[PDB]
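K.L.:
Have a look at this one.
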Amino acid sequence: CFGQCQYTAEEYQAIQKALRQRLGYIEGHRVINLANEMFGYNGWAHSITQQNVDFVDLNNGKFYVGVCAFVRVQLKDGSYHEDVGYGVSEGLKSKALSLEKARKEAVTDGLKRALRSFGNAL
Amino acid sequence: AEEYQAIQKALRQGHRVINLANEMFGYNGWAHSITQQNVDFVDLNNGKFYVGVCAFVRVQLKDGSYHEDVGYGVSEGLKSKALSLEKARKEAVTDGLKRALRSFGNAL
Amino acid sequence: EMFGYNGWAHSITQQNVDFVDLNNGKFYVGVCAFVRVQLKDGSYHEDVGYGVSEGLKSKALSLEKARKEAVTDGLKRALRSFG
Amino acid sequence: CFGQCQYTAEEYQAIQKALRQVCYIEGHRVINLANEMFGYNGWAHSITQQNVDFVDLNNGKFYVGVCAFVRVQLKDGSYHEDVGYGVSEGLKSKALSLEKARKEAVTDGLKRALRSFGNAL
Amino acid sequence: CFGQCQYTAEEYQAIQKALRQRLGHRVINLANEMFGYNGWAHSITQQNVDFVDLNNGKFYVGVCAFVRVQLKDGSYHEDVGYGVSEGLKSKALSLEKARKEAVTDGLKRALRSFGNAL
Amino acid sequence: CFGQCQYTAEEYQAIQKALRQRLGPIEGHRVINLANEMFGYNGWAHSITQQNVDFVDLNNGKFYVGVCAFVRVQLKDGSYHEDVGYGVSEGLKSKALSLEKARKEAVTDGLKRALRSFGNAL
Amino acid sequence: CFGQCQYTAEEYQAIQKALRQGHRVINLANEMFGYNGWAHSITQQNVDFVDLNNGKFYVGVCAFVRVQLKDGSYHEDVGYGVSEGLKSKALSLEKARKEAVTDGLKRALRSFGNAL
Amino acid sequence: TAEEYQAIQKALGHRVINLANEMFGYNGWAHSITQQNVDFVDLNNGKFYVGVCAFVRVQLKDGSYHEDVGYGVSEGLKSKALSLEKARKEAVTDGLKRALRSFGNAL
Amino acid sequence: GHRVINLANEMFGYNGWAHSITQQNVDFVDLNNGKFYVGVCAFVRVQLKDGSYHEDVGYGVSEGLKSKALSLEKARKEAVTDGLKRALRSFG
Amino acid sequence: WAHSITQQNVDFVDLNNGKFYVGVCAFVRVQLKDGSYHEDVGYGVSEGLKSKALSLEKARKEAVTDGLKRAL
């Protein structure tokens, strides 16, 4: 099953050389496509380990919100990483909208930052 | 086995997304669940309801490959608790399940 | 319903009462139940059951029937995924 | 799976031989260095706990300070841990101060936890 | 697998002889040289800010950390490092110094329990 | 694996005879050295099960500190021992130094006392 | 491993026969069981009370000094210890707890037979 | 194994301990203090006064176990700690006596 | 004497049955005239080698007694013994 | 069969004129050898008793019986 398989030497080396094709910045969907092509559709998973809210203030009618969320990224073999995402949704004037924005931006930023460690190609 | 190449290349290309997933991954080959849910807040200021909820969803395939994402639902202006919590705690699940399947490929 | 309660099974993962109100003079109750449907082929899903009773006489009367309705609705809606 | 397979003699010799070869270590270079030295399938990395110390608000600034614990691990079974400490100052919006502190802490922890496997890192 | 392995007799005696010699970065380097990078591990089981006093502007900090050291055989060791701090006019820096010195001293002390060569 | 394996008969008799003898010539370092030589660097472990600060006070510009500790030795065979060490400090001007001394002497005293249970040699 | 080995019949009978007959108790237990025949641990310890009459402290501590044996049989027993006259609180608690542990170790060990 | 049970069935201060040792063997029975509660303390006229309870427990080789609740008091003493010491020790001994009594006519 | 104890011992065997105490709480004691009353509950328990078990409840009483020790000890013993009698009756 | 008392609470203790009145409610449980189980909370009161001791003795039995007759 996922997280318990092993790769072949030649494909392992091909992937290893692929991941170092370094550029030398947010492209949310494009990172999903890149991962799908470099590890396959059936290659990677990511869970939201935790999600806490730091502050929901109403200073001047305008809201201010802060959400921090830890995300985890795993590859078919069983290796894993983890990083601290963080989304901010200041400015809005409908608590539901600020919560939408922060809670959906923190996860994406975390998935971006947790995927730059498997290689420099991402 | 050969179907692996077919699915991988095909992925490279509303409620209809559920049937789309059933056709693409097989109508017996995709599952989901709700790992957690939290009524975020309820408030009234002018005799009306603003109910929001955050709901996490999970999706896994036949071989165990999985993903997750945050779902969210909102409803404003409704008179009673019944309808507002008929709407938000009802649509957050679908919104999350829509935003989770997009991660598996462009075709979704 | 081709197979019925033999090709698929159900169970409430968790339930919690949302709100109970009496400002109107009668019991206003809202309940939620999470049901999961599992198939013998390994496919499974889950949906948020939900039921409500408005302005009934007693807490138990407004709560038990609302719970039954919520479970029935959750079962009814959880079966969409096999369409 | 990860953390269970054991090296072969030549691999162990190579890695050991490699690892032996006031300003900080520039930060992000360590991820590339470690990835090339152990491999992408080589190691893992996790945050076992993260906790927030004072968030004071003197004279309108914000001084968030966070602490972190970073577990590194090689596929052979070894592991390590260390304590990192983000900081902040001057930022006028708690969103930015929290962001800076929380993000800096984990990188610092990863650096100080990789430094324990040798001098080269 | 780490913890489930047992040293080989010849290497076991070799290490026995090694650790009986007569002599922060130095300690870690020496531990790596003897046991090897694969050889051992290091964990932090608990921590606690003992006191965070504020006398006259300075920030007197104190952190107690229990560091565990372990070897692929299964041997444990634990000790109590205490990282003092003093004189700093900014709270964050004082807490940083204390929390780092704590684990450093803990590792030092917990390693001495193995042999005199440390 | 340590803690799940028994001693070998010849080593058993050697250890038995060695422990029964008596010191010829206690300070902490020598106990550590003798224990190491007696079992090696691989024959045991020591850990702190609990450590509560019994009291900390002040009387005219100083700190009478005191701490407790529950050390615990163990041997490859599974036998174990425990004992309550106890530390003290007087006249120190700074709280940090007093807590330092107390916490540090506690564990070493506990180690000496817990080891002593095995034989007269120590 | 400790807590799972069965006693060899000859050793069982020998220890039983020798059973029908503090530093002293520690040594005797070590010789009768061997250096790896038993273990001892502190299950709980709660300062029963403290006090101060005229600058001299009073202390009291309880200890449930579990003492175990290779075959798996075990005993526990309430200990106790006390101090008086001592002018320093830390010294008082040190003496009290140190004596309580050994008193419990005695009373527990003085149970497997008249030998102890 | 059944022979030991049959022999015990046919058969059924320090004397209770000695009888238990002779009856079950040095490894035949354990005893542990499940809980201890101090029910009062008094300072009437300089003489302390205390009683304690303890849910002593016993076990045999095959796992069959019992339990009970003893009690001991202390009067006429001058030092509190001495009072509690005697109370706890006597309570444990008396509870053990009652637990052993529970097992049969032999005890 | 508590003949029920001996009867159970002879019927099931000394290892055939068991005993336990699950919780005990003094409902009250009062200083009515210096002859304190005492009656204390006790969640007794009993089992058997076959697995079938029966919890129960008991409540002894300490009639007027000038001695606290006698009252408390008598209550604590009587509660357990009466509960044991009750549970044994259920076993049959 | 087996039964247990997993919670219990005396509701009312009362006295009119040297004659006590009391109320209790106990949380009984049951089980069966086949793995199935039954459960029913009960209730019990004692009225017009000479001593509080008798009332407190009686109420627990009445509550336990009320729960058990239903659950069993």
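To match Swiss-Prot, the residue numbers of chain F are left as they are there, and the shown ones run 25-49, 66-162.
The backbone N, Cα and C atoms fix where each Cβ goes, and this holds for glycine too.
Swiss-Prot lists F:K152 to A among its mutagenesis entries, and the accompanying note reads: Abolishes ssDNA-binding. In Swiss-Prot, a mutagenesis experiment is listed as F:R153 to A, annotated with the note Moderately defective in both ss and dsDNA-binding. Listed in Swiss-Prot is the mutagenesis experiment F:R156 to A, annotated as follows: Moderately defective in both ss and dsDNA-binding.
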K.L.:
On the three-state reduction of DSSP, what should I expect for F:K152 (mutagenesis position)?
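P.N.:
In three-state terms, F:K152 (mutagenesis position) counts as helix.
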K.L.:
Can you count the other CB atoms that lie within 10 A of the CB of F:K152 (mutagenesis position)?
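P.N.:
A count of 20.
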K.L.:
Is there any among the mutagenesis positions F:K152, F:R153, F:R156 whose Cβ is under 8 Å from chain C, and which ones, in sequence order?
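P.N.:
The answer is none, since no candidate qualifies.
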K.L.:
If you count the C-beta atoms lying within 10 Å of each candidate's C-beta, which of the mutagenesis positions F:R153, F:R156 ends up with the smallest number?
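P.N.:
Taking F:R153, F:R156 as the mutagenesis positions, the minimal 10 Å Cβ count falls on F:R156.
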K.L.:
Which whole-number value in Å describes the separation of the CA atoms of F:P49 and F:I66, between which 16 residues are not modelled?
P.N.:
10
